[PDB]
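A.B. asks: Sharing a structure below in structure tokens format, with a few things to ask.
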Amino acid sequence: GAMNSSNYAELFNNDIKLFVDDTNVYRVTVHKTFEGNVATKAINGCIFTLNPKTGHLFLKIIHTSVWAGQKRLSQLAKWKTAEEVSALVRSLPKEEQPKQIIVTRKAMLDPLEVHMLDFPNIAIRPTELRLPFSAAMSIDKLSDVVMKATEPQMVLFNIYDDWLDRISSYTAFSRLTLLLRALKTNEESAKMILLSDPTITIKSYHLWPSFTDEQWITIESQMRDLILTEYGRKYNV
Amino acid sequence: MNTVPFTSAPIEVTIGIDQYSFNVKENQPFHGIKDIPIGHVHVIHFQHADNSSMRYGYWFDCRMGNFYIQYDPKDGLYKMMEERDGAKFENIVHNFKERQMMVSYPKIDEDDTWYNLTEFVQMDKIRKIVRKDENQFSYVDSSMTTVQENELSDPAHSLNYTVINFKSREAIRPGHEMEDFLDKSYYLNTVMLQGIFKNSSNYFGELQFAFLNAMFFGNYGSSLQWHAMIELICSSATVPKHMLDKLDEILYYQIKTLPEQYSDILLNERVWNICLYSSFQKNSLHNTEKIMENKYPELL
């Protein structure tokens, strides 16, 4: 059943699994019409599909053309997410197909189950974890490829860069969730923390800066401080 | 007007005949039920005074043979049996009637309740759901599981209701996943009506039979089947107008006949709220919505 704090190590075992987050699939700006009514204008979106063990990210870019002439878009977005994940699984060799898919939002369960009826051995699971994958569009290189897309496109990334050369997949996932949680709580502050020192750059083939082991400990500390400050504010405590 | 004689009543038992019921005392001179209306299926049913566990009973149609009940002290139940000797049977019944040892099927002339509950139920369909081909009558009880329940364990004692599963390849056409999940019209009209039941009369017959097994025996799998058949129609955007009008009548008499005290266990909150207030057919079940709102407003 549900993925929680109790069964967290299961993410880093040798059973292939993917997280699917649909929170950036259907994106809009809300605006006033000439007549003073309100209207939405869709922008490019993305499915965030991640192997938490390998760091392999299957970023499917959802171009605004997919919404043209469609009704009830927030509902369609769940089914289009389910279609695209099902298409990805069928495109993978058998030995690369996941044994489990964990959806970050419970509303994805029925759409994904129905699209994966052909795969009765792949378990579709919810999670009780509050994962910050919505902040994926705060990673500059991922935001850039989504906004530039002129057509439906799949782009492959490693969201852990080369971290697994030095740390385990448990530690790499913990670093990722902390960076994304910071970016979600205070984007400006988080980005300031990550770039402030101009001598540490992002490699052309990476998403995050090339921090030494010591510099990551300082960064990780600065992100925890940012998250607690913001929390005191949010709740007056 | 047909008769189901009883050899004897050696154990204290509540006896049901359709929607009626009578208490019989241990060794009471009871020799059966007369004046049973020809033209309908009927169900005779039993609950022992000493074990109000296992309600059990027999579906039968008096046009298909001469049936009687006899207690079996070994298996410890009232059994239905067929008498093949017509002259022995007529002579048994005539004796019991002359001695006035039979209860009279107590139908009010104005009262269409039983017709309304069994309109589409046919013995030949019952005998395909309840398989025991050496008998012309069908045994059901509280505990019997459905083919569907067994999949999710003695196949001979199963209820072979048509399997309905909204998240099955049968229900969902490849490439029409969202369309077919949110609008069950293809599953209702092509797979179930044209494909399996052949017509709406067979579909309604199974729906009515599942309800009656749920109500008379508290059979849980039957209750699941009744709700699933209602939900498949209410969740379809495109249903023939005659089917919606007839469904409204069927459900009205089912809700009217349900004992008031069993609404907690026999009615599924989610299905009824969805069917009356959210579904495509939310506005198509006027009679059913009015009786449900006036008799069970707590459920909704």
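Counting starts with 1 at the first residue shown.
When the header is checked for method, it gives X-ray crystallography, 1.6 Å.
Backbone N, Cα and C atoms are what each Cβ position is placed from, and that goes for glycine too.
Relevant sequence annotations retrieved from Swiss-Prot are reproduced here:
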MUTAGEN   A:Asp21 to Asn (Swiss-Prot position 1853)  Reduced growth at 30 degrees Celsius. Strongly reduced growth at 16 degrees Celsius
MUTAGEN   A:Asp22 to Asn (Swiss-Prot position 1854)  Reduced growth at 30 degrees Celsius. Strongly reduced growth at 16 degrees Celsius
MUTAGEN   A:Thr23 to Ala (Swiss-Prot position 1855)  Reduced growth at 30 degrees Celsius. Strongly reduced growth at 16 degrees Celsius
MUTAGEN   A:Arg105 to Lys (Swiss-Prot position 1937)  Severely impaired growth. Reduced growth at 30 degrees Celsius. Strongly reduced growth at 16 degrees Celsius
A.B. asks: Check the mutagenesis positions A:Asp21, A:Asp22 for other C-beta atoms within 10 angstroms of each C-beta and report the one with the most.
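C.D. replies: The residue with the most neighbouring Cβ atoms within 10 Å is A:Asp22.
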A.B. asks: In whole Å, note down how far the CA of A:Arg105 (mutagenesis position) lies from the CA of A:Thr23 (mutagenesis position).
C.D. replies: 8
A.B. asks: Where A:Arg105 (mutagenesis position) and A:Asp22 (mutagenesis position) are concerned, what is their Cα separation in Å, rounded?
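C.D. replies: A:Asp22 (mutagenesis position) has its Cα 8 Å from the Cα of A:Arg105 (mutagenesis position).
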A.B. asks: Do you know which of the mutagenesis positions A:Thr23, A:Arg105 has the most other C-beta atoms within 10 angstroms of its C-beta?
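C.D. replies: That would be A:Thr23, with the most Cβ atoms nearby.
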